[PDB]
Amino acid sequence: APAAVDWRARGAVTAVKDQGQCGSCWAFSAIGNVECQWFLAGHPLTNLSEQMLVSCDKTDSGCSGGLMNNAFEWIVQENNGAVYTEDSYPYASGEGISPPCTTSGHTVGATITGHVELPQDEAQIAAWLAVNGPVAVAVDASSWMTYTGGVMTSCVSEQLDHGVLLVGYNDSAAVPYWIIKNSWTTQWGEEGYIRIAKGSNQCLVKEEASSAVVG
Ligand SMILES: *[C@H](CC(=O)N1C(=O)C=C(OC)[C@@H]1Cc1c[nH]c2ccccc12)[C@H](CCc1ccccc1)NC(=O)[C@H](CC(C)C)NC(=O)[C@H](CC(C)C)NC(=O)[C@H](C(C)C)N(C)C
């Protein structure tokens, strides 16, 4: 695996979003992953709809939480692999109330065929990411509140409660790290990103890693 990867530098990552006062993290992570996979399968960078998942995926629980893997399953088994554009299906749960699933039509922005669950192993996730792109992961984000910058090295790592997107890593640094996209605006952390130390399962980063499959 390479020493360092940042998918943002290939132009593969969309702007940092704002989930607002809704517990839709799982959807931002899932959709983040799909946006990057669609881009890397050859299509142009498209912003996709989280609201689709929050309002329409009934295996998950909207503003009350969910799981990226359930979202990937819902997309494939209940929605024929289709993911709508953000433009046609925009986010409306910023105040913490999800609207009902829409009964209009929307523009399809991407299509997925499945997802893979990655091993529970930081090095193998890194290798898979170098080859195939950004990975949806669950983390314990209890200690993320106070984070302003740097590489977090004492992340409380007791219970998975948050979903985010790995976009890179650096194995060469003094303190190796993952580069993680969050959904709490660009005013949080490092322009909306966080670096956590790599190699010591910080925030339980390795426990629940996965990705949609395009094509
Ligand atoms: C997304 C995370 C989130 O929005 N967060 C935070 O983690 C921290 C935040 O702000 C500080 C925001 C809002 C927030 C969450 N807790 C608090 C407390 C106080 C202030 C602000 C906040 C959501 C959050 C769900 C939620 C919503 C309202 C209140 C509490 C929690 N997290 C998830 O959806 C999470 C993501 C997984 C780990 C990828 N999913 C779960 O926790 C589910 C919960 C079910 C679906 C209700 N649990 C599991 O998936 C779990 C495992 C991993 C299989 N189960 C099945 C045991």
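We number chain A the same way Swiss-Prot does; the residues here are 123-337, in that order.
Cβ atoms are placed via backbone N, Cα and C, with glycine included.
The active site annotation in Swiss-Prot covers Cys147 (among others). Cβ neighbour count for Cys147 (active site): 23 (other Cβ atoms within 10 Å of its Cβ, all protein chains included).
Listed in Swiss-Prot is the natural variant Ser186 to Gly, annotated as follows: In clones 1800-2 and 1800-4. All protein chains shown were included, and the count of other CB atoms within 10 Å of the CB of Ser186 (variant position) stands at 10.
The Cβ of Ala204 (variant position) has 16 neighbouring Cβ atoms from other residues within 10 Å, across all protein chains displayed. Swiss-Prot documents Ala204 to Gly as a naturally occurring variant and attaches the note In strain: RA.
Less than 8 angstroms from the CB of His284 (active site) sit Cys147, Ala260, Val261, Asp262, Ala263, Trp266, each of them six or more residues away in the same chain. Residues or ranges marked as active site in Swiss-Prot: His284 (among others).
Long-range Cβ contacts of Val286 (variant position) within its own chain (separation 6+, distance under 8 Å): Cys147, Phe150, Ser151, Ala258, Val259, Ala260, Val261, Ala263, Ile302, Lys303, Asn304, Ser305, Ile316. According to DSSP, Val286 (variant position) sits within a strand segment. The note that Swiss-Prot attaches to the natural variant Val286 to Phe is: In clone 1800-4.
According to Swiss-Prot, the natural variant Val286 to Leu carries the annotation: In strain: RA.
Sequence annotations record features per position, and here Swiss-Prot assigns active site to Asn304 (among others). Every protein chain considered, the tally of other Cβ atoms within 10 Å of the Cβ of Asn304 (active site) stands at 27. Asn304 (active site) falls outside any helix or strand according to DSSP and counts as coil.
The annotation that Swiss-Prot gives for the naturally occurring variant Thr308 to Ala reads: In clone 1800-2. Sequence-distant neighbours of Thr308 (variant position) (same chain, 6+ residues apart, CB-CB distance under 8 A): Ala137, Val138, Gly314.
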Open item on the list: Can you tell me which of these recorded positions sit near ligand 1, meaning the Cβ is under 6 Å from at least one of its atoms: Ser186, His284, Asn304, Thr308?
Closed with: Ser186, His284
